[PDB]
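*Asks:* This structure is in structure tokens; I'll ask about it shortly.
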Amino acid sequence: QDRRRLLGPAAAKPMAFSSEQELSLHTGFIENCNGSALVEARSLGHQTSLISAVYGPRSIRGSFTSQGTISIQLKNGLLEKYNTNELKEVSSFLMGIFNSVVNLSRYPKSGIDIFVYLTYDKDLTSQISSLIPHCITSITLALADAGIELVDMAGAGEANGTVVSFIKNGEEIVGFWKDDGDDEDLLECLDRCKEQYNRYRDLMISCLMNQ
Amino acid sequence: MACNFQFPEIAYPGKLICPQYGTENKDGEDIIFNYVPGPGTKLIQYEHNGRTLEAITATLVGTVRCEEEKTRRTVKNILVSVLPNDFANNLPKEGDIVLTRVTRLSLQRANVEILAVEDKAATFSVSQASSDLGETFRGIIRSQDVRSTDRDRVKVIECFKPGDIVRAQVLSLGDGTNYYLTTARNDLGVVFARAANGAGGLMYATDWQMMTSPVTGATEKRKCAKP
Amino acid sequence: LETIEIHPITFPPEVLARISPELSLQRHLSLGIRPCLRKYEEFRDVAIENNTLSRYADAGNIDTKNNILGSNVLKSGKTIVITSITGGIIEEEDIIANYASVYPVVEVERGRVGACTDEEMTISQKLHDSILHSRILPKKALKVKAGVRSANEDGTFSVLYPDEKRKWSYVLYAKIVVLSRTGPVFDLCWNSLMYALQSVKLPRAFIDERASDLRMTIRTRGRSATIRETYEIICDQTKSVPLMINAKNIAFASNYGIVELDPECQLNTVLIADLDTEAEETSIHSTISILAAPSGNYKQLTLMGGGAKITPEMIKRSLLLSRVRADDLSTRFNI
Amino acid sequence: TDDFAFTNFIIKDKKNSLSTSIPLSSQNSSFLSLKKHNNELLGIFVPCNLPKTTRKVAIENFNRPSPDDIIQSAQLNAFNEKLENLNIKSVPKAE
Amino acid sequence: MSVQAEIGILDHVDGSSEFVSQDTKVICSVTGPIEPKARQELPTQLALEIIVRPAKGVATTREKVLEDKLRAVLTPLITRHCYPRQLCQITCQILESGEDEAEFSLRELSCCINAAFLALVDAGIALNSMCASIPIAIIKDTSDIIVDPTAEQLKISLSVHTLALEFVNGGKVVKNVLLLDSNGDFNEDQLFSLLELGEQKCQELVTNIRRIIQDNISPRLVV
Amino acid sequence: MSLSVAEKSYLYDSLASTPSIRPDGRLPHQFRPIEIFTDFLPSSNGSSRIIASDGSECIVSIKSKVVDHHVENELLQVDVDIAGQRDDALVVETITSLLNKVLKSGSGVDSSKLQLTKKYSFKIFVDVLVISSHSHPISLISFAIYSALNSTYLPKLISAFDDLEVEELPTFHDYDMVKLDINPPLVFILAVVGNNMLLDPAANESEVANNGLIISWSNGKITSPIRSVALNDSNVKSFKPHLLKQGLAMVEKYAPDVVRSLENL
Amino acid sequence: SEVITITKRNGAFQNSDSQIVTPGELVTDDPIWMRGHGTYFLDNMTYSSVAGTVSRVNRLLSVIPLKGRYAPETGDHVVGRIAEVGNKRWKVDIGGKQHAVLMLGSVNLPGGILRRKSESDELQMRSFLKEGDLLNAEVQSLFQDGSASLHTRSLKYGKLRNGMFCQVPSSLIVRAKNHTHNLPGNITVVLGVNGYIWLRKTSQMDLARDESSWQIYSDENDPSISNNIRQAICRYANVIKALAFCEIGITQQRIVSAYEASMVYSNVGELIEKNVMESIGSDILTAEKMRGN
């Protein structure tokens, strides 16, 4: 047990155990939040749904800050299990992309609270590499819905556990991740992921066009 | 919207509105145009075609409206601004009004929690901050801004108390510790209060400095809001 | 005076509530409607999807990265509640101590970076408490036995079933998270919990020959007692027998408010069913929470008479509304 | 016309074309698109509690005060009398 | 015995009391009106920050659920507008439960509510009305109501109920019901029976607490 | 920030031009003076103290246990702990992740120099204390782990264990140690300020840089993890494919020399 | 190597008398001396309080610290930066035991000489000087707190711009009233008493000795800084890290002799390496012995 939460019997232990994808977007479907997005991706491999919610611009007064900042919580899925550290890494990754895409100068004393809910990931057949397009798709939508400034829509592909995020129509790269891909994938992946980004670009623009 | 001969009707993040420099002849004569961003736009840098390019790029999902601040004709300055809850699109700043409630009264000042920002009215928004949704931030109304007809000897106890709901214009950003308010204008002051020093019936303004209690029968003096 | 004016301009409902929820609530009330702009005795509709999150959602897929025993997504208004029920294993009438409890964490998200807040913890414990006193889960049901798993040298393995030394009982958790809470959430958490609980299955559990003489050699750097017996028990979910549960003791919740209208305070006693907006949560201080079960049995009523007049006449109407809502939900999802 | 204009056109047509305009097959098993349109009580994904138009009557009650109050935000006699008290005092400041 | 109450026992605190109900024993202190913490500053209102700490082991989630139950009852008991922008910390320490803490909270809660009233009387903080609370169970053996039950009787409960009522105009006209927390199975004919009995059994308890405060206050305040 | 507005523009100009001169004044291929001190714990398997030129100090320590590896899928555990930060601030745990992934088994590092028979692996407990930080630690930690893991001595097996020797726990020779050879990656940090790609930023450089790219060298080639990072919040920009390809090319050339100088003290 | 320097060591963690460096040890029992700083006493018996030498500073034989935090004094001219901006004063970091104060009656301002500012606001302060900005300011009066009231008041004083930061210990530079001067290649060093060093291209204020009035605290980095200008500043700051390394005084002539000696090496990144920093300090000492001072 603990003083902040009920944790039941503590000598108790867990149970031991025995474009190729479609992204369909949704926004503005739940309220107590400045904007929300929903991304569900279906593929042969795995089907996944990611919820995001973005809270604020919030004022953080009692101190003057040079410019605003972005704070990313990833929350462990209810059907996916990951180490806390990996979630931190990915939070750190996404922050550094968003730092580059969100313009921050129209908002003094700002903190923005971004929540990434990695709710459902299910296989019909690392892992954390694959859901990075979907996280980036979700969060961008949310910043757009709320009315937070952005340089270009952010969006990425995943080619062979390698994730490359671009802005400006494939022209500039705002981040690169390679983890357990093969040596010298560079050309295949960049070509393949450009296709992916241009393809999900317009999908996000068309979600934003129903409102 | 059209404003000349080069504007998009609908814009989105990362979409060009217009070139940084323009030109059109009106009356046989070129008028160089010089475009700059305002809120909801940014001027963003580019290289295209082997040369630097600079351009006016929308940041926000909306209608592309022109407004002003103003070769062998004048240059005309056209500001570009794409206007589209919405507390994510305004923070307290100058010329936005806020809805505030007094969380502590003091000798030459009043701490007033910000519960809402008004759109820059007829178009209104509510802050995402709440005392039930957690987090607080405050700004200050001073003794000098209470009125402006006489104001250097009218103390804030003579016109305010805790728990009163007040509409005030953010005067400046000021210091990083507070937002500087003004209640001085004749459309700012107490929106409503409760009689008996914030404990009785709900009372509204029946003069600009009196709020008539419907349950005690008496006037409870304030500074008041007006349309 | 007598000419009139100096009333401020009209603010939208939301802005009006932030300004004064006492005020905004009463104004809504005069037209006979809730602040959510619906009549008093209508509620929020409830839509559930079940087995879209549970391990046992399919028959042809059993995957080892999943363990979710029973699961429900329930949406009411905009307020969405996601319930996952998860086991563990602990080696061990009408009396309260023969009924067991779920040991939940209820997490609420209202824009708070934390997740250890005073509002969510009070929910979770009260929720453990409701489940105890409603008497749903008799401890015989988590009290399972184990068969034998014996590996053969014939290159096959036989896991031998009893009819489903030492003994074991399971424990039950619920990881319930909440996105965009706009009113009292308690009843949402309770509604979803039941649809999940009635979807719970439990894994099977097995032990080796001479389990009571299997060694532990895990502890080291003692000082005695660094070699001993222990029992070790894996769970296998290649078969899962379904939860044995007391149906009569299933309840489904509702929420109520008692409030007064005064005509000079938007310048008797009125009953609201259920609360949906900020303005209703803030200023409806007299409230009754009922869990009603759909045979005219009640497993909790909690009245909090935060200041306003309650005649029992209001209480008498709410106990009927709650059972009829219970009967509606029941038939609606056939569970 | 100008080189500027041509580059501008090429870029802008490139962005406009990027989006294109395809419909979206749903294939929604979560049911979020119905939730988005909560609508009235005779809607989709809402229970019924009033057989009348729920929203519209509320909206109408909004509609009757708003043109009246916004225009008559300083036309009443209380305000007019008060404006004069401000205006007289105001004058020595300006001059 | 039945009940016993004392006030004034603690000397360093603004007010205090010792409430004993048979086996169950709660000692209470009200401290304040005192200087607010900034997170517990409320504009027109006195703040309440209540703490219930059990005898056995260390306070957990349970005591927050109790805090809420206590806070509900106490918010119209204490005149909120009496002190604006001040905090009052009410600290209720349980010296014996004499039952099982997770399972039953019936006696524990009733006792805290009464020790809170007394402590507040000693404190001098405004009180609109008299509040007491009584514990009511139903035992399965006769399948009927037993008022003010012992520890043994609690074990053999099928259901348990606390009520608190606000006492005006002679402390004998029920103004309102500030709590009625009815846990376990009940049907309506029992429940209105629990009010009825409840009424009269509360009003006795009010008489006894009323009497106690007079006798203990009267040698202090003299003329 | 902690620098001046004036200072940041001077730097931006300095660095962004063709020569890319900087307070050290290095060409982009050069590295500041580092000092390797090793083997100072007689109690540990191996230990490492590295003092760098900005006055940053990491102390890296190698402890062990031998364990059955068929109940494990991890062999190397990094615990990072930075003086003056707690055990759960965002940067600390993100460093723990990076480092654990760099050192992940069968991925740029051996999972067969750590096994003494094919049932028993040594679980190496990497435990990292940063004595002072005010610049990024990961490169220095990478370099410290190299020297460490080539100073890692393990217990020498008493006798050649089989996996059917007698089916009891492996048991070590009393005094005799085996030298541990094993080639860990070396993390190298590249910095982009305009179109200029520069090896090894100093503190000063990190504060004006648009982005950097973390890449690693294992086994005579470049390999995963690859990660971009943004080394400020407030001087950040985007970058081009061609500059990312030039940073590949640069490490491939300038990495080998460094590994060979670092290997033998 | 060619590309890296590694000072190589293995096998270990790391690599007479003097006047009273332990308090608890008997300095003097004389009742007329040892009354000042770095002592305490019971009676007149003074047992030290700090580590250092005994030596006569002022009028009193007194324990004098061996090394410690920078100590302000009146007449000093120091280079230092803003830590905090308030409603009435900036808090200045000089590297001391607490922060020094710089306030509104004590500050020249761009836009006039004192103009562009009509009321006190924390904002108006903040626009000129941001946190972390660097500026050369003179000590107006030393107070007994520790705190030093500073002032900027000339048009040479105020912001330091167009340069690169460098820093040392404050006891391995000469203590003088001023030490700010022109050096060859036409860069100017601005060198306080506190160890902070700014090195910039010769601008109007330092060019007028052989000004500005809208550029006193206004941000501006000239585009007219060129290649050879920048390299001169990298070489200059480096040779200064050689004399720093070698734990000797820094006088303006040592910098010019050092700068010239370093040119046998043709690339500027070769001059931060240890073998060379020892050569440069060895050259300067060798010059001091041959010359006679």
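Here chain C follows Swiss-Prot for its numbers: 7-98, 121-192, 206-308, 327-394, in order, are the residues you see.
Recorded method is electron microscopy, 4.2 Å.
Each Cβ is built from the backbone N, Cα and C atoms, and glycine gets one as well.
So Swiss-Prot lists the following for this protein:
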type: MUTAGEN; residues: C:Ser162 to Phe; note: Interaction with RRP46 abolished; when associated with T-246
type: MUTAGEN; residues: C:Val212 to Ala; note: Interaction with RRP46 abolished
type: MUTAGEN; residues: C:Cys230 to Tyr; note: Interaction with RRP46 abolished; when associated with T-274 and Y-276
type: MUTAGEN; residues: C:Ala246 to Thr; note: Interaction with RRP46 abolished; when associated with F-162
type: MUTAGEN; residues: C:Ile274 to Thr; note: Interaction with RRP46 abolished; when associated with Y-230 and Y-276
type: MUTAGEN; residues: C:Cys276 to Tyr; note: Interaction with RRP46 abolished; when associated with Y-230 and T-274
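Buried or exposed, and what's around them? Tell me for each listed feature.
*Replies:* Around C:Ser162 (mutagenesis position), the same-chain residues at least 6 positions away in sequence with a Cβ under 8 Å from its Cβ are C:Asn290, C:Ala292, C:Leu350, C:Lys358, C:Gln359.
Under the DSSP three-state reduction, C:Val212 (mutagenesis position) is assigned to strand.
The DSSP secondary structure for C:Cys230 (mutagenesis position) is helix. For C:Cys230 (mutagenesis position), applying a Cβ distance below 8 Å and a minimum sequence separation of six or more within one chain yields C:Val87, C:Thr89, C:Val134, C:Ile151, C:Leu155, C:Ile217, C:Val219.
The secondary structure of C:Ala246 (mutagenesis position), as reduced to three states from DSSP, is extended strand.
Here the Cβ of C:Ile274 (mutagenesis position) has 19 other Cβ atoms within 10 Å, regardless of which shown protein chain they belong to.
The DSSP secondary structure for C:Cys276 (mutagenesis position) is strand. Take the CB of C:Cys276 (mutagenesis position) and look out to 10 A: across all protein chains shown you find 22 other CB atoms.
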*Asks:* Could you state the whole-number distance in Å separating the C-alpha atoms of C:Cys276 (mutagenesis position) and C:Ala246 (mutagenesis position)?
*Replies:* 5
*Asks:* Between C:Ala246 (mutagenesis position) and C:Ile274 (mutagenesis position), how many Å separate their Cα atoms?
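*Replies:* Given the Cα positions, C:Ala246 (mutagenesis position) is 7 Å from C:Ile274 (mutagenesis position).
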*Asks:* Just to verify: the residue among C:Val212, C:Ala246 with the fewest other Cβ atoms within 10 Å, which of the mutagenesis positions is it?
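*Replies:* With the mutagenesis positions C:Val212, C:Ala246, fewest surrounding Cβ atoms within 10 Å: C:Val212.
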*Asks:* Sorry to bug you, but what's the C-alpha spacing from C:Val212 (mutagenesis position) to C:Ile274 (mutagenesis position), rounded to the closest Å?
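*Replies:* That comes out at 15 Å between the alpha carbons.
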*Asks:* Take the mutagenesis positions C:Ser162, C:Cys230, C:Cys276 and keep those with a Cβ under 8 Å from any chain A Cβ; what remains?
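*Replies:* Qualifying residues, whose Cβ lies under 8 Å from chain A: C:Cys276.
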*Asks:* Can you check what DSSP calls C:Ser162 (mutagenesis position), collapsed to helix, strand or coil?
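*Replies:* Where C:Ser162 (mutagenesis position) sits, the three-state DSSP reduction gives helix.
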